[PDB]
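What follows is a set of notes on a single structure, which appears directly below.
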Amino acid sequence: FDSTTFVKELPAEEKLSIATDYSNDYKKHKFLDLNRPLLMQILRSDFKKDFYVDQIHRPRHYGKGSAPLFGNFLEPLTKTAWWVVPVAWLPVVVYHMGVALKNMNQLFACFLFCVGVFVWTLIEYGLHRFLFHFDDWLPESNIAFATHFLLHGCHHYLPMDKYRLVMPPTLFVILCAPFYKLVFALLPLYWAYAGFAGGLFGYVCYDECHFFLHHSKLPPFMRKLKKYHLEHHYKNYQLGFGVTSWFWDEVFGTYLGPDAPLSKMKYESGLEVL
Ligand SMILES: CCCCCCCCO[C@@H]1O[C@H](CO)[C@@H](O)[C@H](O)[C@H]1O
Ligand SMILES: CCCCCCCCO[C@@H]1O[C@H](CO)[C@@H](O)[C@H](O)[C@H]1O
Ligand SMILES: CCCCCCCCO[C@@H]1O[C@H](CO)[C@@H](O)[C@H](O)[C@H]1O
Ligand SMILES: CCCCCCCCO[C@@H]1O[C@H](CO)[C@@H](O)[C@H](O)[C@H]1O
Ligand SMILES: CCCCCCCCO[C@@H]1O[C@H](CO)[C@@H](O)[C@H](O)[C@H]1O
Ligand SMILES: CCCCCCCCO[C@@H]1O[C@H](CO)[C@@H](O)[C@H](O)[C@H]1O
Ligand SMILES: CCCCCCCCCCCCC
Ligand SMILES: CCCCCCCCCCCCC
Ligand SMILES: [Zn+2]
Ligand SMILES: [Zn+2]
């Protein structure tokens with residue numbers, strides 16, 4: 001019924017594309033007006049941190065279109081289709097791996113590629129849990145809330161916005177750059193080519209996976225990974241940080257089991273309970 005309320009069990013697929021009534025939603029929760037560009041609305045807010053984090057993770061839906069972040073001529077940068085990630089980055093994967101395969105034992109290059117993929121899944125778990133869901137640990141700053149929003153908050157705010165799910169290359173480059181330098185500073189040159197190629201390939205698998213978890217009836221073997229990730233959205237976002245798998249969830253005890261609690265809804269009509 002109301003999308004802002006977490007559920008113990010996921011509802012129907014088509015209840016997740018029900019457009020939010022903008023006026024009602026603003027008046028009811030006193031948060032963001034979906035009808036107006038969201039970013040300045042955050043930059044110039046009187047939110048305190050606990051309210052922002054409580055509210056941004058209670059999902060809404062703009063409808064068939066995409067909510068405005070800027071509303072001006074910068075708006076194209078905020079829209080990135082699923083196919084953008086493979087076309088942008090798979091050529092980089094193939095170039096770095098191809099280099100390694102001409103200057104190094106190919107069998108060890110393949111092996112170092114695979115450990116790149118393995119390290120990616122750990123990064124995937126770590127970024128998601130500790131950077132993306134900084135949440136409670138956030139300052140009392142609007143610039144912090146806007147940064148959070150841009151990195152992951154928006155996606156929790158609007159799960160079914162098909163153009164605000166995968167990472168825009170502009171942001172990806174900023175995050176990837178320190179990893180690229182670190183790998184090429186530690187590892188022997190052509191080991192870095194093979195290793196980085198793998199980590200990068202793992203990233204592409206992640207975001208594509210992440211996309212199709214939201215916007216697709218998947219083949220059966222992935223169908224339960226879909227339930228798992230969607231529960232991270234509509235049940236508990238303190239758990240279920242793995243999205244290509246719950247491997248690292250199990251390892252670090254953040255698995256999202258079938259009697260996991262709901263997440264707290266601290267605020268209502270602008271005010272906190274108790
Ligand atoms: C100012 C440069 C344009 C910013 C576009 C804002 C759209 C934010 O896009 C976000 O990218 C994050 C990772 O980068 C992803 O984790 C989120 O799922 C996605 O919402
Ligand atoms: C990796 C190369 C991919 C080739 C392009 C795939 C065809 C794109 O297909 C697009 O999919 C969109 C899904 O959001 C639809 O909204 C568009 O109508 C459709 O044209
Ligand atoms: C590495 C890339 C793996 C992903 C390829 C999956 C291709 C899915 O196929 C696409 O699904 C889209 C759903 O958004 C539809 O809009 C497109 O019409 C369809 O071509
Ligand atoms: C590698 C190039 C693949 C191009 C993918 C085609 C998708 C973009 O083309 C169009 O973009 C429009 C945006 O308004 C969408 O509304 C359409 O559904 C889509 O087909
Ligand atoms: C980052 C891209 C690679 C992901 C690595 C982890 C993928 C694990 O994937 C899982 O493997 C299981 C095997 O027991 C299968 O049962 C599941 O269907 C599959 O989702
Ligand atoms: C790492 C890659 C993860 C994505 C793989 C699963 C994507 C499944 O995507 C599938 O694409 C099909 C072809 O158009 C569509 O018919 C299906 O509706 C869609 O589920
Ligand atoms: C492909 C991921 C982004 C790569 C960023 C490269 C950072 C610069 C590398 C060379 C260092 C110049 C000072
Ligand atoms: C053996 C070292 C592997 C290093 C892999 C680095 C992965 C780069 C992708 C980083 C993505 C940041 C979001
Ligand atoms: Zn998601
Ligand atoms: Zn999340």
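Indices start at 1 and increase along the chain as displayed.
Per the header of the entry, the method used was X-ray crystallography, 2.6 Å.
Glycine too: its Cβ is placed from the backbone N, Cα and C atoms.
According to Swiss-Prot:
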type    : residues                                : note
MUTAGEN : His57 to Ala (Swiss-Prot position 173)  : Reduces the susceptibility to Syringomycin E, showing reduced catalytic activity
MUTAGEN : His128 to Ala (Swiss-Prot position 244) : Confers resistance to Syringomycin E, showing impaired catalytic activity
BINDING : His128, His133, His152, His156, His232  : Zn(2+) 1 binding site
MUTAGEN : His133 to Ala (Swiss-Prot position 249) : Reduces the susceptibility to Syringomycin E, showing reduced catalytic activity
MUTAGEN : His148 to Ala (Swiss-Prot position 264) : Maintains the susceptibility to Syringomycin E, showing no effect on catalytic activity
MUTAGEN : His155 to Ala (Swiss-Prot position 271) : Confers resistance to Syringomycin E, showing impaired catalytic activity
BINDING : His155, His210, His214, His229, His233  : Zn(2+) 2 binding site
MUTAGEN : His156 to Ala (Swiss-Prot position 272) : Confers resistance to Syringomycin E, showing impaired catalytic activity
MUTAGEN : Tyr203 to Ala (Swiss-Prot position 319) : Maintains the susceptibility to Syringomycin E, showing no effect on catalytic activity
MUTAGEN : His215 to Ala (Swiss-Prot position 331) : Maintains the susceptibility to Syringomycin E, showing no effect on catalytic activity
Set of same-chain residues at least 6 away whose C-beta sits under 8 angstroms from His148 (mutagenesis position): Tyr52, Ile56, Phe134, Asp135, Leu138
Recorded positions (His156, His232, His233), the one with most neighbouring Cβ atoms at 10 Å: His232
Integer Å distance between the CA atoms belonging to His233 (Zn(2+) 2 binding site) and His57 (mutagenesis position): 8
Close-lying recorded positions around ligand 8 among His133, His152, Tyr203, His214, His215, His232, where CB distance stays under 6 Å: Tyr203
Fewest-neighbour residue among recorded positions, criterion Cβ within 10 Å, set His128, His133, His155, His214: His214
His133 (mutagenesis position) to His152 (Zn(2+) 1 binding site) - Cα separation in whole Å: 8
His233 (Zn(2+) 2 binding site) versus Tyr203 (mutagenesis position) - Cα distance in angstrom: 20
Neighbours of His155, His210, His214, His229, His233 excl. site residues, C-beta within 8 Å of centre, Zn(2+) 2: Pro159, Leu165, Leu213, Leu230, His232, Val243
